[PDB]
Amino acid sequence: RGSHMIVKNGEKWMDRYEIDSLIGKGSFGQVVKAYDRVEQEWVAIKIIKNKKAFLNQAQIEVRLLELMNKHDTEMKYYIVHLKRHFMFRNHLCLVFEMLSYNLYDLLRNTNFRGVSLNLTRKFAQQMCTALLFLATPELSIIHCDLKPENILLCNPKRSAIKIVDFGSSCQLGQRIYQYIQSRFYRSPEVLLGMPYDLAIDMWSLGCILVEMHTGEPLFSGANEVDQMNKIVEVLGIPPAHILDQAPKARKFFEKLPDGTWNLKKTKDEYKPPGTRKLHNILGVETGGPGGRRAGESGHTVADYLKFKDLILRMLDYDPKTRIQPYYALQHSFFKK
Ligand SMILES: Cc1nc2ccc(-c3cc(N)nc(N)c3)nc2n1CCOc1ccccn1
């Protein structure tokens, strides 16, 4: 009764898994911490709900994780490792390496004042390497759900991170789900109902990295129209050649007689298009977010200008010219 598996702390599965406790949850089902008695090690077991839509999503996840594990490259280690999968009490069970807390928990630890530019840079470099791996031709995987909750520290003391949750993922050219990406991290092409490729993940990364340094979401929309309005506050009206091709352009925008585009007024205010400058959100010249980094080492105007320049390349409206992972890794923000 119910789609979830019932789990009692202390119980043992197939004389092997000491279900320690419950460490996670989602629309997919539950994640449990269990000791693998046979392998003398902690594992995270993702227990998929007994519902066809979530079972179908998890079989795509198993297939893409096994595709990735076939690759001889050190880059694959920014992706969470699937150890095994089996059916148990009519639930699909995915056994993962045990990781530490997600990047939202890390922000909550700072009272949402943000982590340092130095740590932000370390997360940025690993995430760009993970996106480079996903962009390998034979993979061409779109994650489609990048958010701080889906980026996990390997260890609570170190900077090493891994991407989890390929449940909403697809490969280049697929259209499977009605709505994709977590709203705050959703690319303009997805809001506009346009075709989407690996560039949507780069957009999400841009939003994530600003949130990690400032402590608060760059674009916190309560709905799709509010999301697009928040993006326009910072980046201005999207290019006419994009909006001219966009199925949902008229959800947000209106074409003038002279051929130019403006915001549709809401059925009711926002800052004028492009007036909420990322320069001021980052506090490039005013001591960083809320002035809290003033004088601190690793928070110079020069460091901030490189960060801002890389972020604005990740948040390019045009998915064709948006910076790609290979080029992102060559940016002066990452220079030793
Ligand atoms: C502590 C820990 N280790 C994990 C290893 C893997 C996974 C894991 C792996 C895959 N493919 N999808 C999910 N959804 C979680 N989740 C782990 N968690 C804690 C739980 O985090 C989260 C994060 C996001 C959503 C739910 N729960």
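Along the chain as shown, the residues are counted starting at 1.
Per deposition record, X-ray crystallography, 2.1 Å.
Including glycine, each Cβ sits where the backbone N, Cα and C put it.
According to Swiss-Prot, the protein carries these features:
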BINDING   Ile23, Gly24, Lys25, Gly26, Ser27, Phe28, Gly29, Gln30, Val31, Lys46, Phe96, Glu97, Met98, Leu99  ATP binding site
MUTAGEN   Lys46 to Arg (Swiss-Prot position 188)  Abolished protein kinase activity
ACT_SITE  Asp145  active site, proton acceptor
MUTAGEN   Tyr179 to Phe (Swiss-Prot position 321)  Mildly reduces kinase activity. Does not abolish autophosphorylation on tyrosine residues
Measuring CA to CA, name the entry from the binding-site residues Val31, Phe96, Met98 that ends up nearest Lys46 (mutagenesis position).
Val31
Cα-Cα distance, maximum over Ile23, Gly24, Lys25, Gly26, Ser27, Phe28, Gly29, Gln30, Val31, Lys46, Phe96, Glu97, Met98, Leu99, record's ATP binders, Å:
21
Note the 3 unmodelled residues between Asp268 and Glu269, then tell me the distance between their CA atoms, whole Å.
9
By a simple count, how many Cβ atoms lie within 10 Å of the Cβ of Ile23 (ATP binding site), its own Cβ left out?
16
Whole-number Å only: compute the distance from the Cα of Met98 (ATP binding site) to the Cα of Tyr179 (mutagenesis position).
30
When you measure from each Cβ to the nearest atom of ligand 1, which of the recorded positions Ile23, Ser27, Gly29, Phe96, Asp145, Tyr179 fall under 6 angstroms?
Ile23, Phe96
Measure from the CA atom of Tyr179 (mutagenesis position) to the CA atom of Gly29 (ATP binding site) and give the result in Å, rounded to a whole number.
19
